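Some notes on the structure that comes next.
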Protein chains: 2
Amino acid sequence: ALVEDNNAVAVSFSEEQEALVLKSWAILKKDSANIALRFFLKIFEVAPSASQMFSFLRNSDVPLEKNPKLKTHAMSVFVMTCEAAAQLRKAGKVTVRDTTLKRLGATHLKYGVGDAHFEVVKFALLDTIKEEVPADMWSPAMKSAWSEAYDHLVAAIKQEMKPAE
Amino acid sequence: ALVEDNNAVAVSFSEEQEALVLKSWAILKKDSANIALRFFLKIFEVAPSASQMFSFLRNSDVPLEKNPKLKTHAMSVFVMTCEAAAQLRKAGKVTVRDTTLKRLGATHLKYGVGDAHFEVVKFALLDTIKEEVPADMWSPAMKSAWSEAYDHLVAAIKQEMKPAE
Ligand code: HEM
Ligand code: HEM
């Protein structure tokens, strides 16, 4: 991040922001299957080519609604973004196991996932949360808390998607 | 016939669909500068990396996008999509001058415009039209009319973005 970019940036993420992510996630969990669905239907609406990276041959599950990869993937983005918030809050940086990040970098690079894709997914995530939590709790602050967590997780993954030259 | 496009084969774009595109475009014209703006602000919101393919900021000492290059591109997508609808209606295929398509293929390939980009722009176009025309005229039919026009125009352009058939 070019706010004081060198090799170690100030990843300020407050307890309030984590709280925002935690209580909204708490409500979203009460209906996991449904939000995961809405989440991927939104990705597919914005970038059909994205959902095409998941296919459906092994399961042969053609319908998007029955594409297991989609549900599992939707949950991974939420859960890992929600953990990234907690990590930013406690450690000041994403702390995904080295092996786990290397595996995420390789997988996404292997599927041609680029910046626009990460951005569309973020847009769909934020849209899905806004659409799912009560209007009394959504706020720009909640939107930003999620965005910060997501953005940092993505940056960590992208790091294992290029040469550490 | 889920083949991306149809260089000249079967495609039934009706007079009603063209009418839908024409009258909505008619209303949108009455406020070109504003819809072009909302249109690109939407692209940037969904895929910031997209708007990064054009130019930064410089025009008349103001942050908001006053860059004439944007309004130009926004208008080209509308006008050419609107013309593609008329062409699908009259000829059953996009009829952009051979030289004009070659120039569009080369330009977009040269800028790394990919499938996700074309999809985000389509999403922003559809969102902008829905947001701009009166609720009494927007409908799934109008959305599809625009989508069909846009999709075929894009397929025509993409054809000049890859080695000959
Ligand atoms: C921060 C956001 C993201 C997170 C946390 C995430 C997480 C994951 C995880 C945990 C896997 C499972 C495989 C493994 O263990 O490596 C995976 C696979 C995959 N991801 Fe993501 N992903 C993210 C964004 C994206 C985006 C933007 C796309 C593309 C639109 C995408 C496409 C895929 C594909 C196609 C696979 C492999 C195919 C499969 O699931 O079998 N991911 N992702
Ligand atoms: C069907 C949709 C599209 C149409 C009709 C369209 C049309 C045009 C036209 C007419 C030009 C002017 C240059 C020339 O004569 O070749 C152009 C340039 C360009 N387009 Fe598009 N475009 C479309 C989609 C996109 C998308 C999806 C992006 C990327 C998000 C994009 C990015 C650009 C860029 C960066 C240029 C060249 C830079 C410049 O304008 O100087 N276009 N486009």
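Following Swiss-Prot, chain A residues are numbered 2-166, in order.
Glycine residues also receive a Cβ, built from the backbone N, Cα and C atoms like all the rest.
Per Swiss-Prot, the feature heme b binding site maps to A:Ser56, A:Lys70, A:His74, A:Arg104, A:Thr108, A:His109. Annotation for A:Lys70 (heme b binding site): same-chain Cβ neighbours under 8 Å, separated by at least 6 residues, are A:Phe55, A:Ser56, A:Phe57, A:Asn60.
What Swiss-Prot records for A:13-163 is domain 'Globin', and it gives sequence analysis as the kind of evidence.
The Cβ of A:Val47 (mutagenesis position) lies under 8 Å from the Cβ of A:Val121, A:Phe124, A:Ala125, each of which sits 6+ residues away along the same chain. In the three-state DSSP scheme, A:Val47 (mutagenesis position) falls into the helix class. Recorded in Swiss-Prot as a mutagenesis result, A:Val47 to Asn carries the remark: Prevents subunit association, but has little effect on ligand binding.
Its Cβ taken as reference, A:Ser50 (mutagenesis position) is surrounded by 18 other Cβ atoms within 10 Å in the chains shown. Per Swiss-Prot, mutagenesis A:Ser50 to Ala is noted as: Prevents subunit association, but has little effect on ligand binding.
Among the mutagenesis entries in Swiss-Prot is A:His74 to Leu, noted as: Increases 1000 times the dissociation constant of O(2). Counting Cβ atoms from all protein chains shown, A:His74 (mutagenesis position) has 19 others lying within 10 Å of its own Cβ. Under the DSSP three-state reduction, A:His74 (mutagenesis position) is assigned to helix.
Its Cβ taken as reference, A:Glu120 (mutagenesis position) is surrounded by 23 other Cβ atoms within 10 Å in the chains shown. The DSSP secondary structure for A:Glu120 (mutagenesis position) is helix. The annotation that Swiss-Prot gives for the mutagenesis experiment A:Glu120 to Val reads: Prevents subunit association, but has little effect on ligand binding.
Spanning the residues A:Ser56, A:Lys70, A:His74, A:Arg104, A:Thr108, A:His109 that the record associates with binding heme b, the maximal Cα-Cα distance equals 20 Å. Over all protein chains present, the Cβ of A:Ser56 (heme b binding site) has 12 other Cβ atoms lying within 10 Å.
Each of the binding-site residues A:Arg104, A:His109 was scored by how many other Cβ atoms lie within 10 Å of its Cβ, and the smallest score goes to A:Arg104. Between A:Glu120 (mutagenesis position) and A:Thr108 (heme b binding site), the C-alpha separation comes to 17 Å.
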